[PDB]
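Colleague: Let me give you the structure first, and then I'll get to my questions.
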Amino acid sequence: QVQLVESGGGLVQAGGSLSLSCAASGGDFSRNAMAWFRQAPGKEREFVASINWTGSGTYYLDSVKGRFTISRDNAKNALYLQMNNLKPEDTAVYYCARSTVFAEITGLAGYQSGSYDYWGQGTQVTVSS
Amino acid sequence: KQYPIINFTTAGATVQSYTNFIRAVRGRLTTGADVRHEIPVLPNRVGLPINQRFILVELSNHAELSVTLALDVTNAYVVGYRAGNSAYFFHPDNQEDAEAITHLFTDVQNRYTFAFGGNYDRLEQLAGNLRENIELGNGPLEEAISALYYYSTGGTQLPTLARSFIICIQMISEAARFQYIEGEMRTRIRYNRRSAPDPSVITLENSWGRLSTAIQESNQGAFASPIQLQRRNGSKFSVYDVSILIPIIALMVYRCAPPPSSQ
């Protein structure tokens, strides 16, 4: 049984910082492709960051490019999202998503919520001013 | 731009058309410059330029659905495949492979790497059953061609796809490796039968690497140690020599440097 639980959310001010964590269990994590998405109310669900099974190949929504950093610890069964210079746009419920079928997903498919079978409960991120 | 491509279709498949295909594949897998005990050796992985690394086998059926398979020229094995705008790769065993396969189908819209490898153990447990319980021949190839095609659209499920891999690998990779297994498929194709493979075929598949070693390690054609094998009735017999194999195995992986001028 595969599990996804996100933590580290909260409230900060424009320019402020947050550290996101997803706690995954079950399945083979070290071989699974992973991504972060986000959804604000009234807004469509948008892709944020993706990371393959190995340490590094990674892709970002360009609005977050250089501001955000996605990583993973395959020993800890954990996914991470680091958010640094934060903006009002960045306010949304943030979800972590897993593919147990795929170690890596690139190209167009990489941004599609459809390509990931498992999702987490989500964690709320609000930014002020 | 693109690696070499070999074309084959199951439509109107004869023993002739099948054989001229598998020959054409062999043509592209090796130059034939390295031949030991009369048997062609596959090019050596070490030092091999990525642009010579793979070959393309395009497969179509009567329904006119097509998929393109990628074969590593070092092991003559399928590392992944493309259907339309999606490309799919078996989970790499090491960093070096992972790099290599990025030079394949670079123009494809979507690129997926499986969390699983293409080795028989893995495929068998996914498809739900062993190679022995999985049939071969023109018909099982037509269906596998389709199932691979419709996977990109969600039409195909996993076990069905796994089984589809097991089929094509054997009918193409294994067939190319062994003229014997080529003959087993000729049989099936010729009469439009379909049957799972016998213990002989299976054991040959499991023994390919070891034979490759023994043969290139042989002393004037004589093995230092025997390799166990089965005939169609599943009874064992041991192989201490080369001349037995020449009618059997078409290609060999590269174990070591070639021999002296003598023989």
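The numbering of chain B matches Swiss-Prot: 39-301, in order.
Method of determination (from the header): X-ray crystallography, 2.7 Å.
Here the Cβ of each residue, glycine as well, is placed from N, Cα and C on the backbone.
Sharing the record's features from Swiss-Prot:
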{"type": "MUTAGEN", "residues": "B:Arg83 to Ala", "note": "No effect on the toxic activity but suppresses the vascular leak syndrome"}
{"type": "MUTAGEN", "residues": "B:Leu109 to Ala or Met", "note": "No effect on the toxic activity or the vascular leak syndrome"}
{"type": "MUTAGEN", "residues": "B:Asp110 to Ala, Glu or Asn", "note": "Suppresses the toxic activity"}
{"type": "MUTAGEN", "residues": "B:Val111 to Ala or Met", "note": "No effect on the toxic activity or the vascular leak syndrome"}
{"type": "ACT_SITE", "residues": "B:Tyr115", "note": "active site"}
{"type": "MUTAGEN", "residues": "B:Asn132 to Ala", "note": "No effect on the toxic activity but Suppresses the vascular leak syndrome"}
{"type": "ACT_SITE", "residues": "B:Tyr158", "note": "active site"}
{"type": "ACT_SITE", "residues": "B:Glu212", "note": "active site"}
{"type": "ACT_SITE", "residues": "B:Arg215", "note": "active site"}
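Give me the local environment of each listed feature.
Modeller: Same-chain residues at least 6 positions away in sequence with a Cβ under 8 Å from that of B:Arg83 (mutagenesis position) are, in sequence order, B:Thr112, B:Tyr292.
Sequence-distant contacts (6 or more apart, same chain, Cβ under 8 Å) of B:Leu109 (mutagenesis position) comprise B:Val63, B:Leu67, B:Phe92, B:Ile93, B:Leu94, B:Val95, B:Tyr115, B:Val116, B:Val117, B:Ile210, B:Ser211. DSSP assigns B:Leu109 (mutagenesis position) to a strand.
Listed in sequence order, B:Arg91, B:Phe92, B:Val116, B:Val117 are the same-chain residues six or more apart from B:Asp110 (mutagenesis position) with CB atoms under 8 A from its CB.
Here the Cβ of B:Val111 (mutagenesis position) has 20 other Cβ atoms within 10 Å, regardless of which shown protein chain they belong to.
All protein chains considered, the CB of B:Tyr115 (active site) has 20 other CB atoms within 10 Å.
Neighbours of B:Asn132 (mutagenesis position), defined as other CB atoms within 10 A of its CB across all chains, total 8. Secondary structure from DSSP puts B:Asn132 (mutagenesis position) in coil.
Other Cβ atoms within 10 Å of the Cβ of B:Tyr158 (active site) number 17 in total over all chains.
Non-local contacts of B:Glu212 (active site) by the CB criterion (under 8 A, 6+ apart in sequence, same chain) comprise B:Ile219, B:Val239, B:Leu242, B:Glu243.
In sequence order, B:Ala114, B:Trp246, B:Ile287, B:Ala288, B:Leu289 make up the list of same-chain residues 6 or more apart from B:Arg215 (active site) whose Cβ falls under 8 Å from its Cβ.
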